[PDB]
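Heads up, the thing below is written out as structure tokens.
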Amino acid sequence: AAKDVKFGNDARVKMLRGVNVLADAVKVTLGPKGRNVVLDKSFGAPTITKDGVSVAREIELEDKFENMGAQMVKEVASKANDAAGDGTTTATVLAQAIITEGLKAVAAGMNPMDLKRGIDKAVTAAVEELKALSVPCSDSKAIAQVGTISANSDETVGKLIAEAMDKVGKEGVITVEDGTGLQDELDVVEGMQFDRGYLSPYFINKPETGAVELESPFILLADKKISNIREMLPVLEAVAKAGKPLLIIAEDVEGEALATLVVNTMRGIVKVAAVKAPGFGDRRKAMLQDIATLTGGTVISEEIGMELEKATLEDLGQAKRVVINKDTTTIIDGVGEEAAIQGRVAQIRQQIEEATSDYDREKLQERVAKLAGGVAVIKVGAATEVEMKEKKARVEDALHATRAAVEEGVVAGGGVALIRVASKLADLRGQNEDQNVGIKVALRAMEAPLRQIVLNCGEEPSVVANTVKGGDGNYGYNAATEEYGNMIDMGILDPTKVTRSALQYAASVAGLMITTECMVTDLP
Amino acid sequence: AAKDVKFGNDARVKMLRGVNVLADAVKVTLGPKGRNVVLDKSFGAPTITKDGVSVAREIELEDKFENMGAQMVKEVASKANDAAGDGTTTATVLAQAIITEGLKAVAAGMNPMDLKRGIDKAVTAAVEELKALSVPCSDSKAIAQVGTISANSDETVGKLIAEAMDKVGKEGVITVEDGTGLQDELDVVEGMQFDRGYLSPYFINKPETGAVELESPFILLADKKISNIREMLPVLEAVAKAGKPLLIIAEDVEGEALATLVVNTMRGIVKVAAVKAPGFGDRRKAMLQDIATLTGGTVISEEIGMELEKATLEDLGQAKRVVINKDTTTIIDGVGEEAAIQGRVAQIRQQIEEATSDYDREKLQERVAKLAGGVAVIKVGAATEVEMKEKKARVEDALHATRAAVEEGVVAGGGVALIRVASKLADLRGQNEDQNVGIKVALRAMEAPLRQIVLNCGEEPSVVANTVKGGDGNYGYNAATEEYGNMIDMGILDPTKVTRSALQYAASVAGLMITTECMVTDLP
Amino acid sequence: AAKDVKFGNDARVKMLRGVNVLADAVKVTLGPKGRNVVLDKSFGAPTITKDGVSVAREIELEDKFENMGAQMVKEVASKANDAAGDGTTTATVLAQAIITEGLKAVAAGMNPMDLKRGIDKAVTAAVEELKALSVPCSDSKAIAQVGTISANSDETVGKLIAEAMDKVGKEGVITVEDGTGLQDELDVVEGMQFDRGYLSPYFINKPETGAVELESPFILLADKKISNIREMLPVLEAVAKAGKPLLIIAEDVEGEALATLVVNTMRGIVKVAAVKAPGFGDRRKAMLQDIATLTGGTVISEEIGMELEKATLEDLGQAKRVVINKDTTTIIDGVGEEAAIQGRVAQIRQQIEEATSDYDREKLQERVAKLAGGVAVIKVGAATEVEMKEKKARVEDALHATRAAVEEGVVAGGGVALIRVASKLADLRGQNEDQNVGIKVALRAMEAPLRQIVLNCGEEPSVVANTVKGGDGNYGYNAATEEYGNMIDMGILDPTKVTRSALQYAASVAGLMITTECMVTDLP
Ligand SMILES: Nc1ncnc2c1ncn2[C@@H]1O[C@H](COP(=O)(O)OP(=O)(O)O)[C@@H](O)[C@H]1O
Ligand SMILES: Nc1ncnc2c1ncn2[C@@H]1O[C@H](COP(=O)(O)OP(=O)(O)O)[C@@H](O)[C@H]1O
Ligand SMILES: Nc1ncnc2c1ncn2[C@@H]1O[C@H](COP(=O)(O)OP(=O)(O)O)[C@@H](O)[C@H]1O
Ligand code: BEF
Ligand code: BEF
Ligand code: BEF
Ligand SMILES: [K+]
Ligand SMILES: [K+]
Ligand SMILES: [K+]
Ligand SMILES: [Mg+2]
Ligand SMILES: [Mg+2]
Ligand SMILES: [Mg+2]
């Protein structure tokens, strides 16, 4: 349809007003003194959130050009959430500061492209400075401190996250789910377990817990489903001579096939149990191959050119104990050789390194943890559902921050690392005056997060920032206690990855935001 | 529906208003000091562009007559983008200038038809002058300079394009894709490769990389659908006796044959691999015949009168190595004799000669490059999506400009080539006074791009144009450095093809536009 | 729906307003100094046009009565375009002048029926006067002049059409088609050609052109679909011993039959090619019989009671060369009897004069040109689509004008033939005073086109018309150079057919529109 075109200062002020609206909506949730934001939801009750990305994703203005500004700024929060999982409010604040100072400099008669180049150069130097400033985070105390800081100063959440990380190990999967009680709950599963239960309720040998328990059993791996007992007689007869229990993991077992098995279990001849293989497609084949590798057995498949009738005792895997419930089964202490286990984990790690999809990487990481490692689930507890949602979001943020800190490292929190980086970049110079102006704009905008934190606390940001810059090292401001001191002793830690990603994304968006000249959009 | 008719000066002023609106929307993105334009998209985030055609393609006015004028002018940018891929803003500016002075002269009582004839004569002379003024562009230095200039003065992308063209050669295709990292990288593949992986994951003999590699194998090319092995018994026996491995390129293989093939592969008797047939239909047959010619083999087809069971060792091709991944298959160092390859490439280029579209042109050119030459891909790296899109657009513009410069040549940049051409045609005459007026209109509008560039830089276009016209040869004005000098020495080049096409299309549209008398359109 | 009725002067005034609106929209494109008109199109870009019928087809007013007036006038241009293909603006101008003067006479108190009768009598006299004034047009110079004049004074298109008509002959087909280059191109076809190509890509023996080249082959014509090879053995064996190639024309051949033909061609036993029978229905059989007559063979048809197994070498035609492409097939120098060809074309033409439809005739002249003569295609070249459309329209107008001039003859152009005719009828009288008034109205309205041309040129029409009327013979006014002289000497020629058609249709519509009393239409 018809379009509307504005040129120059009018377009710039409209875009700046939209950016300011979105930034004012988002930035009030920064720091330990930040407050909540109520987001209307058509499908249900309103949600109370303190996340920057959650607030940003809903802002949408009536004016078209202000909408341009808001939708162009939302990218900073979206990218910072996708990349690191934490630090979106800081990215939005930095983007707003850079946009404001850049527009003010452009209004003074400067070339926007040279300002963009200077900003890019300053950020490139600052990233290296931040990498230099980083310190490794290895002890559990530092991980607990990071988890506490990233969960709105919650000691219990950080302690639980640190304990889960210690229990699971360096390679593992930790997830969060809503609970049923009033307090947080952590459970860890050691070994391999997949959510497939017994097929017939008559396999249970102990109704005390409603579970099927076998000691030192044989493991039969078969991709094809069992339709007739014709293929099952030789292996059953061979196993019956030994007396050890047997476990069947096939695609499916029909009623008549399992009737013979249950009858034989009742008559005391053999002890067998039938469950289904986990997953569909090639995923199920991969799971069954992993099971065979872990249990020291061999998968019997029709596509490879072997028959179930030809199976012997060699093709059957072994385990120390197998427990099957109505919904879950577990195999503990498999007898599979360790060398094959490390080969499999190495191969799947190389497969991960070439996987660019979040779902695939998550599935393969769960695979690696289940094959060798551990899986933990954290059950958060809250009386009400809105409190449930908010606590779950905080715990997810803490988990992501702890993972990032373990990956790369930790710097002083509270916006002090950025202040130090900007302090030791005062001799940076460009090619002409405009590039120097852009460099100075970036350096001055690097101070925004600490000023906003102190403003949220309720003090004078200018004097606090001045006296923080007056010191050196890890000297900072404790927002909670409203006193100065070393920011490492007080336990206020910030991951390097989060700060670096926030700075890079904010600068990248704001540099393009600066150079806009005219906007075209639909008519009102 | 009811129509509205306007006669004469009212229609002319409405058309000029629409032309001015569209031209002013597009014109702010000309030169190295040009600024960006943000475009509204209802599906997703707004896009920020510097391309003239991208800006002009969405401009649409509410008033019907101004809208028709905008639709007239938009065709100049559309055709200049489709023909050469670069130089759309210059074409739009030239068209706007020619329209302006044409209507100004028409308002003085001149005959529009004679003005159009004079403009056509002037442009016809100018094309010959530009062809005479061109200089060859062969070395990599000039290619790098052209790529840098065409990409908003970015040295890295120009150097990357130059060395990629050097690596691929004179007969090859270079494309661009969205990368994942933060830095620009080039990937080049030599030989033949089609995006068809293995048929069964059991063919892998090198699980370290998750791929199967073959050493000096035979290649079997079959059009038929393989479902039973009985036709493959003779060729399988022959290659088992020979000892060298085998590769199957067939339309598809069912599991009955795959089971036998994988059994024989794991048993260590023969080494075989099966892949699908790339392409669909006539293109698939053409590519398979290309593979056969490259490897010195013969295609076995059911419609040609040959059966796979009668194939011998002479019907199997040979190659030094074959690399098959999960997704791609690579054949390197074929055995086919060179004269057959030359004949095939000549034939396919001959079929290229009669290509009526770009869709088949790109596919046939890729086929030619795959037969002889190389294929390279450039993956642009940016933190955010908008930066990625803008960088990709700039890289594509640089690629098109380098291709055009290789095709025809280069002239002095900065819009001074048109100034030299116009100063060389000061003695052109027509048959009457109106034709002379049209010739002078074209010659005076020849100076628009340089004046627009200087105006965008913030200086006075009149003084700079007077100084440039007072020079000789390649004397010009450097917009970035704000200094005068030899523009070939300074490294500012534009292809002759781009300027010639822009001038031709702008004149062609404007000459028709200035002769209009009345407009008819639907009522509001 | 409810209607609105207006009586007498109000209805006549509204009708005249609509007529004036449409005529003023149309008449600005008359003469060599006429300008363009741009027509808004909802789908795509608006079109620059100079045709009277194209402009008239779009005008429709909001007011119902003026809309009816415009719709009644539009039929003059529609019929003039449909009949002769040229001279529609002149018809519209004549109709408007006659309507104006007739309405003035009716308002003065005359009887409309007698005015209509007098107009018809005057036009009947004028038609025979024009037939008396006509002179033959046979030489190529006159055809070139007519083509130049009819194409807005373009020498190149006139010369191209003259040479194309000379090369093709007196009975041929010439069509226009969008070109690729920047210059016009003429493509003439020698021999017979039908739009059908090879069925299987394996018959190709000359990859230099991607086509087959058979030297002195036999032609086998079979009406029935070939699906079994058993019938093919006798004639194939007979032609195998001869050594000459063979071509098969059938409605369709199934791949089972193509397989053995391809194998034989590869092995060098017989050089055969197969193409489909062009067309569908009775015309397919008719022109296949024409193929048989040209090649000197007999159609093997199941409908006649002749079977394919009994065919011999007498039933196969011969030709000097046969060339088949991906889409076309040509028979060069078909051996046949000249008398048979003349008889066949005589039969086809005597069918032609019995054709009562325009669509059903053009195929007949195409067949005549295919049997005897040739066809030509003229490619128009233009940089931009709009210029291509306008140039194609001008070329089509020139083609139609040249055809009409060859058909009937030429008279002095510039609107002076009508002036001479009106001056010859100065003594015509009717039965009463009213019929004399109508005759005078027609005679005075016959001079409108020259006045309109002079007005478009920008001069005083009255003095120029007075000077022209004062001369004799072909004395006229040259609008391009603005000087009087001999019309035939300057080469300004108009066909008699277009002038007669325009006059007749304009009078036929205007006389009927004059006699309106009341008009009834829907309410707004
Ligand atoms: N007690 C404290 N004293 C000073 N600064 C703090 C304290 N606790 C947290 N901070 C700082 O406040 C910031 C909290 O940001 P947050 O509200 O989680 O938004 P986001 O993590 O999305 O940027 C952290 O960067 C941290 O450095
Ligand atoms: N440093 C420079 N000094 C002077 N002129 C330049 C310089 N860089 C580019 N130009 C000129 O500016 C033009 C850039 O056009 P651009 O904005 O890319 O639009 P388009 O290429 O679509 O016409 C080129 O034609 C080039 O001649
Ligand atoms: N050079 C000329 N001098 C005088 N009259 C001309 C000249 N060229 C063309 N004409 C006249 O002008 C008329 C052109 O009509 P045109 O605008 O083509 O509309 P149409 O052919 O549809 O009636 C012709 O009838 C011709 O007689
Ligand atoms: F603002 Be982030 F989600 F801590
Ligand atoms: F302005 Be063009 F797209 F380089
Ligand atoms: F306007 Be006509 F068709 F020459
Ligand atoms: K927050
Ligand atoms: K541009
Ligand atoms: K006309
Ligand atoms: Mg946080
Ligand atoms: Mg460019
Ligand atoms: Mg005409």
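Numbering, chain A: per Swiss-Prot, residues 2-525 in sequence.
How was it done? The header gives electron microscopy, 3.0 Å.
Placement of Cβ uses the backbone N, Cα and C atoms for every residue, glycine included.
There are 6 other CB atoms within 10 A of the CB of A:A2 (mutagenesis position), with all protein chains counted. Experimental mutagenesis at this site is recorded by Swiss-Prot as A:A2 to S, annotated: Complex stability is significantly decreased; when associated with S-76, same residues as in M.tuberculosis.
If you look up Swiss-Prot, you'll see A:30-33, A:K51, A:87-91, A:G415, A:479-481, A:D495 marked as ATP binding site, on the strength of experimental evidence. Under the DSSP three-state reduction, A:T90 (ATP binding site) is assigned to helix. Neighbours of A:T90 (ATP binding site), defined as other CB atoms within 10 A of its CB across all chains, total 27.
Cβ neighbours of A:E76 (mutagenesis position) (same chain, under 8 Å, six or more residues apart in sequence): A:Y506, A:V510. A:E76 (mutagenesis position) falls within a helix when secondary structure is assigned with DSSP. According to Swiss-Prot, the mutagenesis experiment A:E76 to S carries the following note: Complex stability is significantly decreased; when associated with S-2, same residues as in M.tuberculosis.
Taking Cβ-Cβ distances under 8 Å and a sequence separation of 6 or more, A:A109 (mutagenesis position) has no neighbours in its chain. Where Swiss-Prot documents A:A109 to C as a mutagenesis experiment, the accompanying text is: Forms inter-ring disulfide bonds. Prevents ring separation and leads to the formation of high amounts of symmetric GroEL:GroES2 complexes.
Quoted from Swiss-Prot for the published mutagenesis A:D398 to A: Can bind ATP with normal affinity, but is defective in ATPase activity. Binds non-native rhodanese, but cannot release the protein. The Cβ of A:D398 (mutagenesis position) has 22 neighbouring Cβ atoms from other residues within 10 Å, across all protein chains displayed.
Here the residue is the original one, but Swiss-Prot notes a mutagenesis experiment at this spot, A:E461 to K: Temperature-sensitive lethal mutant. At nonpermissive temperature, the rate of general translation is reduced and a defined group of cytoplasmic proteins are translated but fail to reach native form. Listed in sequence order, the residues of the same chain lying 6 or more apart from A:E461 (mutagenesis position) and placing their CB within less than 8 Å of its CB are A:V455.
Filtering the recorded positions A:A2, A:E76, A:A109, A:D495 for a Cβ under 8 angstroms from any Cβ of chain B leaves A:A2, A:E76, in order along the sequence. Geometry remark: A:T90 (ATP binding site) versus A:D398 (mutagenesis position), CA distance 13 Å.
Among the recorded positions A:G32, A:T90, A:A109, A:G415, A:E461, A:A480, the residues whose Cβ sits under 6 Å from any atom of ligand 4 are A:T90. If you measure from the Cα atom of A:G32 (ATP binding site) to that of A:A2 (mutagenesis position), you get 45 Å. The Cβ of A:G88 (ATP binding site) lies under 8 Å from the Cβ of A:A81, A:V499, A:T500, A:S502, A:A503, each of these being in the same chain and 6 or more residues away along the sequence. Spacing of A:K51 (ATP binding site) relative to A:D398 (mutagenesis position) is 11 Å (Cα to Cα, whole number).
Sequence-distant contacts of A:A480 (ATP binding site), defined by Cβ-Cβ distance under 8 angstroms and a gap of at least six in the same chain, are A:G32, A:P33, A:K34, A:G415, A:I454, A:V455, A:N457, A:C458. Counting in whole angstrom, A:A2 (mutagenesis position) lies 39 from A:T30 (ATP binding site) by their C-alpha atoms. Counting only the Cα atoms, the space from A:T30 (ATP binding site) to A:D398 (mutagenesis position) is about 14 angstrom. Taking Cβ-Cβ distances under 8 Å and a sequence gap of 6 or more within the same chain, the neighbours of A:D495 (ATP binding site) are A:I150, A:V411, A:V412, A:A413, A:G414, A:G415, A:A418.
Across the binding-site residues listed here (A:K51, A:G415), the residue whose Cβ sits among the most other Cβ atoms within 10 Å is A:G415.
Among the recorded positions A:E76, A:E461, A:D495, no residue has its Cβ under 6 Å from any atom of ligand 7.
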